[PDB]
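Q: Mind looking over this structure? Questions follow.
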Amino acid sequence: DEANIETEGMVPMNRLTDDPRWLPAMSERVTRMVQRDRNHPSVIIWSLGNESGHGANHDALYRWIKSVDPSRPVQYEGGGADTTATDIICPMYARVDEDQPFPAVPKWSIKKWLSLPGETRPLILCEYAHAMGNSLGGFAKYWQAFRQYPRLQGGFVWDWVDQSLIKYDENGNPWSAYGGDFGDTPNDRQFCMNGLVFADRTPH
Amino acid sequence: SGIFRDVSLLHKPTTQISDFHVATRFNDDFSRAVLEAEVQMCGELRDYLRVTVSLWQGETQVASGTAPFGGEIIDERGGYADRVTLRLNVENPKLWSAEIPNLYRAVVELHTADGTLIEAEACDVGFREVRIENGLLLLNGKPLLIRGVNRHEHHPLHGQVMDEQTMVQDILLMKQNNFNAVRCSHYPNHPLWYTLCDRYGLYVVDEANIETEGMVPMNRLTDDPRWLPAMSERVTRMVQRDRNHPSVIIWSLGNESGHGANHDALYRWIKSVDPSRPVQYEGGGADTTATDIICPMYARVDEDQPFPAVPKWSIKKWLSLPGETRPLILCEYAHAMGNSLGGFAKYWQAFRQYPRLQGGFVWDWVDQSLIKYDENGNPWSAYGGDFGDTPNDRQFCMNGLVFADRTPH
Ligand code: NA
Ligand code: NA
Ligand code: NA
Ligand code: NA
């Protein structure tokens, strides 16, 4: 279950999340979420949001949840996926054997990530295997490592369904539209379609 | 068998230096050190006795200090009237490493306050700290990358007799081939070996002469308290003899003798007596409570070998097992028997990518072939069974990177 906070478009990404003046608004997104959903058993992990960098507001909210509901781990990928705000190392798009050492927020091979000096947490990718159009190449690689390494505990594929929208041609025939097709601009074109299934739920 | 190492005769005065330990401790950035030398005497104590410890860098005296015997109060009964600890400050020491084996000379003098010398002892001192921290083996604060090799004491002609030429030769080749470390598989070496490693610069793993592999199960003797004593002398006597050599950076409790309670005890003994160096031991599974370092033998890179009780996990996977945090250095890997070393680069790639994979000691340095003469007196390389020996292990005694004569494979 993930709080509704994502501030990716900021520069740097934690501009807001590191600012105390935004702590009240973030706080509600998190606390109201826990208050509503805490009795659901299918909820096994709480998430602080998505792509919001790593700011002190995150630390605070991580702690709050931990105090209020110790029954579930808290994860958060922002800022490098292994910050003090997550109980699970939860990278997005980290590869199996290949390192991607971006400065500040590298994406280590997941097998290597696990045994970095002092690291002891489990690793579950919050996002992996970008199913955008003809894809899913290398998927078996992930599975093979998840099975061999105890602390490699899987991940969540990005993602389920293509966000394509229906449009109609002059003749009243429908077709799938994506970014820009609505005269929307700037836009990110086909980037909204990354699902394992078509919008109508037909599989890829 | 035989008297295969040097025999010598030593004359000591009646009042003498019976033991001395040298320790070097540093500040946070290694820019200041303290040299601590604990000195013990035997014979008659007198108030006029003194110990002077001086430290030299080449021909320059760095520091010196004197005191009469009488150590600090240890307990309710007091202190050791027959010991004394001198502490010397060293500013900006030149650090020892296998990359640059800077050494100082410590001179230990026993003498009278009027200035007559009774006797002097001494040793080469290398300023360096060995410690495991946060999962890594560090030397002077930096994480080691061990390019090691196992090396038995073997001469095609002299058998187990080691000479200085041979030792030098080995060392030079090793260095010339990018090795920076050696494991004394599986017993303490001839004393000069250490001295050379000190001076030429190679990291050494000193190992107790304890191997009981042919027992069933392997820890049969090692878990038996009746054997603790015998084992104890093999570990304690090694440490007492080799502890002032900077080249020794790790102690090993022996080789392939399972994991017994005797191991745990000895492991602790050493930790207690010489905290300066980590203790490792591969027996019983390579990650028991008797080792500070995961040190498997022949564990593969990506492939697990899940034998019962003592599985050999892929080393990459080993590091991250639940709860594991230690560094991993293979005590033996890449069995170089005959036309071998296939897949060697796969270990190196792993070593470089994973911080806690700190290398390993290839098995091993030189083939253990012996020379024989044919009917015409022509020499030939013999192996297991060639002397009429039976049963035997045939060519398994030839696993080195070099032929018994030192020619490279
Ligand atoms: Na797993
Ligand atoms: Na997308
Ligand atoms: Na490494
Ligand atoms: Na062998």
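Chain A uses Swiss-Prot numbers throughout; the residues present, in order, are 412-615.
Header entry for method reads X-ray crystallography, 2.0 Å.
Cβ atoms are placed via backbone N, Cα and C, with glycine included.
The following feature annotations were taken from Swiss-Prot:
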MUTAGEN   A:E462 to H  Slowly inactivates galactosidase activity by reducing the binding of magnesium. It increases binding specificity
ACT_SITE  A:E462  active site, proton donor
MUTAGEN   A:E538 to Q  10000-fold decrease in the beta-galactosidase activity
ACT_SITE  A:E538  active site, nucleophile
MUTAGEN   A:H541 to E, F or N  Poorly reactive with galactosyl substrates. Less stable to heat than wild-type
BINDING   A:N598  Mg(2+) 2 binding site
MUTAGEN   A:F602 to A  Decreases the stability of the loop 794-804
Q: Would you please pick out, from the mutagenesis positions A:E462, A:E538, the one with the fewest other Cβ atoms within 10 Å of its Cβ?
A: A:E462
Q: Say you check the Cα of A:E538 (mutagenesis position) against those of the recorded positions A:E462, A:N598, A:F602; which is nearest?
A: A:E462
Q: Other than its own, how many Cβ atoms are within 10 Å of the Cβ belonging to A:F602 (mutagenesis position)?
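A: Step by step: centre on the Cβ of A:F602 (mutagenesis position), count other Cβ atoms within 10 Å, giving 11.
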Q: Can you tell me whether DSSP puts A:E462 (mutagenesis position) in helix, strand or coil?
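A: For A:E462 (mutagenesis position) - judged by DSSP and reduced to three states - the answer is coil.
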Q: As a test of the contact definition, list every same-chain residue at least 6 positions from A:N598 (Mg(2+) 2 binding site) whose Cβ is closer than 8 Å to its Cβ.
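A: In sequence order, the residues whose Cβ lies under 8 Å from that of A:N598 (Mg(2+) 2 binding site) (at least 6 apart) are A:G590, A:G591.
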Q: How big is the Cα-to-Cα gap, in Å, between A:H541 (mutagenesis position) and A:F602 (mutagenesis position)?
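A: Between the Cα atoms of A:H541 (mutagenesis position) and A:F602 (mutagenesis position), the distance comes to 11 Å.
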Q: Can you tell me how many other Cβ atoms are located within 10 Å of the Cβ belonging to A:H541 (mutagenesis position)?
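A: Total other Cβ atoms inside 10 Å, all chains included: 14.
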Q: Any idea what the Cα distance is from A:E462 (mutagenesis position) over to A:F602 (mutagenesis position), rounded to a whole Å?
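A: The separation of the Cα atoms works out to 17 Å.
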Q: Out of A:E462, A:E538, A:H541, A:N598, which recorded positions have CB atoms lying under 6 Å from ligand 2?
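A: Near ligand 2: none of them.
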